[PDB]
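Student: The structure's right below; bear with me while I get my questions together.
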Amino acid sequence: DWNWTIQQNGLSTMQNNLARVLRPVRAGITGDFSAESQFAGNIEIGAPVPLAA
Amino acid sequence: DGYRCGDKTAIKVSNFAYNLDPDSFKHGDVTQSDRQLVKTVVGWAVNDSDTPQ
């Protein structure tokens, strides 16, 4: 538990240290997207040829 | 090859197959030589009331 620190260290001025760990961190990482081989598909349409009676 | 054997050259007619890009072909009206009736199902919607259609 967190409370025993109060007896041992007082739990003061620590807060910023905890903040250092807890805060979100971000930086742009560029990269690749890859995976195992997968299914894919396709649809092609032709020219609609003029028909007559 | 200048030998008495029976051999002669032969050229096969193909098992014809065709494809047609153009509009240039057509099938006429259908005729039914014979017909047997497998099944029939009948139904109706009754809508007496004015509004709900």
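We number chain B the same way Swiss-Prot does; the residues here are 183-235, in that order.
Per the header: electron microscopy, 7.4 Å.
The backbone N, Cα and C atoms fix where each Cβ goes, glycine too.
Where Swiss-Prot documents B:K208 to A as a mutagenesis experiment, the accompanying text is: No effect on heptamerization. What Swiss-Prot says about the mutagenesis result for B:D211 to A is this: No effect on heptamerization. According to Swiss-Prot, the mutagenesis experiment B:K221 to A carries this note: Impairs heptamerization.
Tell me about the surroundings of these features in the structure.
Tutor: Spatially close to B:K208 (mutagenesis position) yet at least six residues away along the chain is no residue at all, judged by Cβ distances under 8 angstroms. The secondary structure of B:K208 (mutagenesis position), as reduced to three states from DSSP, is coil rather than helix or strand.
Around the Cβ of B:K221 (mutagenesis position), 4 further Cβ atoms fall within 10 Å across all displayed protein chains.
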Student: Rounded to the nearest Å, what's the C-alpha distance separating B:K221 (mutagenesis position) and B:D211 (mutagenesis position)? Just drop the number here, would you?
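Tutor: Their Cα atoms are separated by 25 Å.
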